[PDB]
Amino acid sequence: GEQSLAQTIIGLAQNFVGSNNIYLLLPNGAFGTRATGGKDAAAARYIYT
Amino acid sequence: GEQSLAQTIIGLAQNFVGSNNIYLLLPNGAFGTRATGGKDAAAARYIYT
Amino acid sequence: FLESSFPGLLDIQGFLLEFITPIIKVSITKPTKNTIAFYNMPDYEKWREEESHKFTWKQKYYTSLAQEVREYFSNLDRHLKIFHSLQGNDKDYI
DNA sequence: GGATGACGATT
DNA sequence: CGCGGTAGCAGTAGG
DNA sequence: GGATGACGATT
DNA sequence: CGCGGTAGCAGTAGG
């Protein structure tokens, strides 16, 4: 499912402390915060990378 | 949202009696049936067109 | 779930069934025309290496047009496979 | 005689 | 893998 | 000392 | 717009 893949991408992009020491993708939008471990993140139609 | 668009496509494809007199797209998969008015249809990652 | 929740259920022979579907669908286009449905990798491969060159064709990775489904059910005894009732070292493996 | 629901593209 | 909420109009059906 | 939950890619 | 269910392992935390 494309959903799982989208989540994989978001995961690769996240830039809140405690995620990726070096994010290979740039979180151009609400790619989640440290407040919930990236779970806050917005829907794919929202964020860019 | 891409969801609404996917639904638009599915709608353009449906080929059960009572849908499209001439479906401009081909329903290559479970594009819904007459049993629920196309609501049965399967998820986008499923069907092709 | 069946073996764990229900004792002696999987002992009944011919209770659990399986509906299977061909893994790939080949279509012959230029030379002569028919369609070959393969149940597995080995068959499709032996054919792919020992017959494919003799035609122009297209392979379809395994939704299938309902009219083919009707066929799936017309002779479903070929697509139906039965599990053997628990025997030694069946439960153990489960 | 007023209420509820279907339909569809969008949140 | 799947379920749910809301707008907006015209007309039909249900008590 | 047994139970519940977090994490993550996929149904 | 949004919510929920399940597998699979290792170890931590809660009662």
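To match Swiss-Prot, the residue numbers of chain B are left as they are there, and the shown ones run 737-785.
Method reported for this entry: X-ray crystallography, 4.4 Å.
Here the Cβ of each residue, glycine as well, is placed from N, Cα and C on the backbone.
DSSP classifies B:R781 (mutagenesis position) as coil under the three-state reduction. In Swiss-Prot, the entry for mutagenesis B:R781 to A states: Strongly reduced enzyme activity. The structure shown retains the original residue.
In Swiss-Prot, a mutagenesis experiment is listed as B:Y782 to F, annotated with the note Loss of enzyme activity. Applying an 8 A CB threshold to same-chain residues 6+ apart, the list for B:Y782 (mutagenesis position) reads B:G765, B:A766.
Here Swiss-Prot flags B:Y782 as active site, O-(5'-phospho-DNA)-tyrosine intermediate.
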